[PDB]
Amino acid sequence: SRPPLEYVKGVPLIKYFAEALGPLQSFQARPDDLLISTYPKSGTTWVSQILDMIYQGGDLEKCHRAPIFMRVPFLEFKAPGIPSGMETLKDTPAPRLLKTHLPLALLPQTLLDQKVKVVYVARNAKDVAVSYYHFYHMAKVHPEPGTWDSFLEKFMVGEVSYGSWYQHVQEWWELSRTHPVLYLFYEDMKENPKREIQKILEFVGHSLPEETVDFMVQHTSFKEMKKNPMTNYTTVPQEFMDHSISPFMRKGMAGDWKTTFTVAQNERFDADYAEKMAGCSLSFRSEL
Ligand SMILES: Nc1ncnc2c1ncn2[C@@H]1O[C@H](COP(=O)(O)O)[C@@H](OP(=O)(O)O)[C@H]1O
Ligand SMILES: O=[N+]([O-])c1ccc(O)cc1
Ligand SMILES: O=[N+]([O-])c1ccc(O)cc1
């Protein structure tokens, strides 16, 4: 319970996830796999539901066949008493949708060699930090988060599960120049979901009638996903995730960080951010 992070090749990982890397070395990617890649709390569950819906031709019934974590295997996942992502993967039929938060230094090479299409979702760092803080509390495999004040400090130096948010969004952005990567922003999806869903459709090469897309926009909205047991993570063991501490589907808004960050924290964070993101062409929106 609340085991400390294990550092692997410069990356701090949840203890059990680090152990999962051994068997992951046997993983073989297929040319038709699709990898959903994100830094934690950036919209992974959201885009995963959208992608599965597209794969099921928009059939909402087919999507309820099992919870999202079973439909989209989480590659490096492992926890006591729960099957590993590698185990779930064995029973997953192609074409497969795969999930990971692994930085490139740990990503299985097979995925890059097979030229697997990647859907990457990035979210502004301030909302990510607030979302991650609460997640740390409810998802018990993480170490104690401490106070918000101390967590923010750890976040800024990358001393949190999966490491630096700054390194993560930048390296995957760079990868998009030489690998098939659709780079999305959570805020864009929030602003106009239909527009982003259309971009995903064109990327994966599928075509769906407008009526079906409108239908998808409605069923992948925050309100709908928060109530759907196949996407809100409420069916997992309480010892693993305690929704009474904080729900997985917490708020689902862009700009929520403003009610948690104090002015002093905002000034310090912005000055640090300017340095770390100096030479990057990435541009994030913190509100709207
Ligand atoms: N359909 C939806 N619309 C918007 N936000 C969504 C969403 N489904 C989940 N989210 C939000 O995405 C975050 C979790 O991302 P991930 O799946 O990568 O862990 C949470 O953010 P909040 O904690 O800010 O609410 C969650 O509420
Ligand atoms: O990622 N998760 O939280 C999971 C993944 C797989 C599982 O069987 C249960 C929970
Ligand atoms: O620690 N956990 O249980 C997690 C961590 C990341 C994630 O995307 C899902 C579940």
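Following Swiss-Prot, chain A shows residues 8-295, kept in their order.
When the header is checked for method, it gives X-ray crystallography, 1.9 Å.
Each Cβ is built from the backbone N, Cα and C atoms, and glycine gets one as well.
Marked as 3'-phosphoadenylyl sulfate binding site by Swiss-Prot: 48-53, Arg130, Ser138, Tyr193, 227-232, 255-259. Within 10 Å of the C-beta of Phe255 (3'-phosphoadenylyl sulfate binding site) there are 18 other C-beta atoms, taking all protein chains into account.
Experimental mutagenesis is annotated in Swiss-Prot for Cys70 to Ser, with the remark: Increased sensitivity of enzyme activity to heat inactivation. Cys70 (mutagenesis position) falls within a helix when secondary structure is assigned with DSSP.
In this structure, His108 (substrate binding site) belongs to neither helix nor strand by DSSP; it is coil. For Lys106, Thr107, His108, the entry in Swiss-Prot reads substrate binding site.
Summarising the annotation, Swiss-Prot assigns active site, proton acceptor to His108 and lists similarity to another entry as the type of evidence.
Under the three-state DSSP scheme, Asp249 (mutagenesis position) falls in the coil class. Sequence-distant contacts of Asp249 (mutagenesis position), defined by Cβ-Cβ distance under 8 angstroms and a gap of at least six in the same chain, are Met145, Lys147. Under its mutagenesis annotations, Swiss-Prot gives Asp249 to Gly the following note: Increased activity towards p-nitrophenol.
A helical conformation is recorded for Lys230 (3'-phosphoadenylyl sulfate binding site) in the three-state DSSP classification. The two recorded residues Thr51 (3'-phosphoadenylyl sulfate binding site) and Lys106 (substrate binding site) have their Cα atoms spaced 8 Å from each other. Comparing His108 (substrate binding site) with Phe255 (3'-phosphoadenylyl sulfate binding site), their Cα atoms are 17 Å apart once rounded.
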